[PDB]
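Asker: Input: one structure, supplied below.
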Protein chains: 2
Amino acid sequence: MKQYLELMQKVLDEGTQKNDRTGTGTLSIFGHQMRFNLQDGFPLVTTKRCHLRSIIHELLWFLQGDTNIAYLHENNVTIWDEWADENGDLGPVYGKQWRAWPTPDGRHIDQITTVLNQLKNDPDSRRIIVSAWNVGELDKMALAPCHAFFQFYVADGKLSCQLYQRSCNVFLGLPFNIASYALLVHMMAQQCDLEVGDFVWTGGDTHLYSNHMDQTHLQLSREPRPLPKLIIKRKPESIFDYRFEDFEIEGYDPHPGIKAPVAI
Amino acid sequence: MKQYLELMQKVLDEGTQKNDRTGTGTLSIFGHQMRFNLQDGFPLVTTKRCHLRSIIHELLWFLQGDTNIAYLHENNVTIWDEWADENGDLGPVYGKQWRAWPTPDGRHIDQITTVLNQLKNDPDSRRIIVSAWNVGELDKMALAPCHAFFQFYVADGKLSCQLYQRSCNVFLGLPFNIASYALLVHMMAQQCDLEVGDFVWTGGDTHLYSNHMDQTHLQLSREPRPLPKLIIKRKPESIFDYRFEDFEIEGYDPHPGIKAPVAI
Ligand SMILES: *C1=C(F234[N][C@@]25=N3C(=O)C2=C(N=[C][C]3[C]N(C6=[C][C]=C(C(=O)[N][C]([C][C]C([O])=O)C([O])=O)[C]=[C]6)[C]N32)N54)C(=O)[N]C(=O)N1[C]1[C][C]([O])[C]([C]OP([O])([O])=O)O1
Ligand SMILES: *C1=C(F234[N][C@@]25=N3C(=O)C2=C(N=[C][C]3[C]N(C6=[C][C]=C(C(=O)[N][C]([C][C]C([O])=O)C([O])=O)[C]=[C]6)[C]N32)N54)C(=O)[N]C(=O)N1[C]1[C][C]([O])[C]([C]OP([O])([O])=O)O1
């Protein structure tokens, strides 16, 4: 994608050297914002082949407030294996915060339902927010949430959403994060009889690992193809009733995939 | 400021009509990001006279974890009067979340101290975050926090900070919010022996009230003057030891002030 390649180049030309928790150096910039008009096509990277399969399962998994990787396994999705403990538990990560943020007085807040309510009864609200950054539960999470905060906005019958991503591996994670949140907006919009608007992506520490330079230069030489189109086969009863088969991507013709090895 | 006037114009030319909780219409845009190189001067609006006095007191008040307006009153600062209850209490707003985020298990997390620790012992961290968006305590706050989340970043001896502001009254509140957070960065940097870097401002629902159009056009006709310089008279023992008199602004020559009436 045009906006995507632009950021990659930006990190290359303006990034400063910084090491991550391990030892792998990164080229890093702080503060970046992109905008994807969802009406312009589904924001799935075409400069390299991306697979929607894992993305869909993870999203549906988040929505069920599940934090154990069993569901993902039943569907052969192994993107969380690396973080799961012996029992397949990841701790109170995303799904738990989204569907059951625990209060000091013993309640569990359903932020997803709260948001659905607001979009339907008070679309003009400036508080339609979902936060996964529960300070009191950070110590128990397999890892602190990267995409930690997102806000919805309604204007002229169009639902928009801004995501704040504290840490972003441009080459490996961003393509996945964009499609994931773009899917969420389509689902929410359908459930609220709204048209899709913009998906604004905001990042904090945006970076590229030093050992991904070749892959970056390679991808940057490819010309972005037209964006595909997301097809939602049916309109479920609620946001919690979507099924993997309900989605279909039309017109996706990307360039070959590109491997990105990680150090350990 | 150049970046500031640019946003005002942007809201004017691209904002859509949207009403707020009351009935006052607003011109609104969703998703905007500005960057202030703090090395370039203190980001205090010169196209209209701004008073640092209330800004400093509020910041020092936030840092003491105080949520009762008494301190502000002892110093004749009345910006919170409007929201305070009979006893001067505002509920678990900013100061409380910053200094004592309550956990489900009975602990109170000091996010400000946590951040100081990270900046000194792990400056490369991508988790140096302070959140005031405590979902479980929203119902008790006089109002949901506008500037709800901020993140620090260290690179080349420079401390940077990104603020996410969910709702932003461009004319009335933004000038205040920028200076407030810019002050925080100078204080934090001093305490960590770091140089000041960038202050990145990210907004969600950025707007202008319909009854502030004249004032907006008027301010937009003024030429931004050079930015002043922030002087910190002394280096306190800790971040919690600053005093109003410790700050001094040098070279501030703004245009006349501009009143902005609000409907009720
Ligand atoms: C962070 C991240 F975050 N928290 C979290 N979340 C999520 O979601 C995740 C994680 N982890 C891991 C998991 C999985 N993932 C993924 C997916 C995918 C991938 C790949 O590789 N792929 C690609 C393609 C895609 C498509 O298909 O499209 C290829 O192959 O190439 C990877 C991964 C998800 N999950 N965790 C996110 O999200 N993001 C980001 O960026 N992050 C990161 C940041 C950094 O780099 C790290 C961390 O560090 P700190 O310090 O910050 O913590 O990570
Ligand atoms: C929101 C806001 F927020 N939450 C909160 N925080 C704060 O901080 C505040 C509030 N409120 C009020 C108070 C006070 N303030 C202020 C200050 C100042 C001002 C003025 O007026 N001033 C000017 C000047 C300045 C200087 O000096 O510089 C003139 O005069 O002109 C005003 C105000 C502060 N505090 N609360 C913030 O911050 N911001 C914003 O923007 N916000 C807003 C948004 C909107 O508009 C509203 C709300 O709604 P919702 O729905 O969103 O909630 O508000």
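One-based numbering along the chain as shown.
So how was this one determined? The header says X-ray crystallography, 2.3 Å.
Cβ atoms here come from the backbone N, Cα and C positions, even for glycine.
Feature table excerpt (Swiss-Prot):
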- B:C146: active site, nucleophile (ACT_SITE)
- B:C50 to Y: Shows 0.2% of wild-type catalytic activity, but substrate affinity is not affected (MUTAGEN)
- B:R126 to E: Shows 2000-fold decrease in catalytic activity and 600-fold decrease in affinity for dUMP (MUTAGEN)
- B:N177 to A: Shows 200-fold decrease in catalytic activity, 20-fold decrease in affinity for dUMP, and 10-fold decrease in affinity for mTHF (MUTAGEN)
Asker: To the nearest Å, how far is the Cα of B:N177 (mutagenesis position) from the Cα of B:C50 (mutagenesis position)?
Answerer: 12
Asker: In sequence order, what residues of the same chain, 6+ apart, have a Cβ less than 8 Å from the Cβ of the residue listed as 'active site, nucleophile'?
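Answerer: Long-range Cβ contacts: B:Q165, B:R166, B:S167, B:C168, B:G173, B:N177.
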Asker: Using all protein chains in view, find how many other C-beta atoms are within 10 Å of the C-beta of B:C50 (mutagenesis position).
Answerer: 19
Asker: To see if you understand the setup: which same-chain residues, six or more apart in sequence, place their Cβ under 8 Å from that of B:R126 (mutagenesis position)?
Answerer: B:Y153
Asker: Hey, does DSSP put B:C146 (active site, nucleophile) in a helix, a strand, or just coil?
Answerer: coil
Asker: Measuring Cβ to any atom of ligand 1 with a strict under-6 Å cutoff, which of the recorded positions B:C50, B:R126, B:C146, B:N177 qualify?
Answerer: B:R126
Asker: Given B:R126, B:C146, B:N177 as the recorded positions, which ones have a Cβ positioned under 6 Å from some atom of ligand 2?
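Answerer: Within range of ligand 2: B:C146, B:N177.
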Asker: Chain A sits near which of the mutagenesis positions B:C50, B:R126, B:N177, counting only a Cβ gap under 8 Å?
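Answerer: Near chain A, the qualifying mutagenesis positions are B:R126.
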Asker: Taking the Cβ of B:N177 (mutagenesis position) as centre, how many other Cβ atoms lie within 10 Å?
Answerer: 18
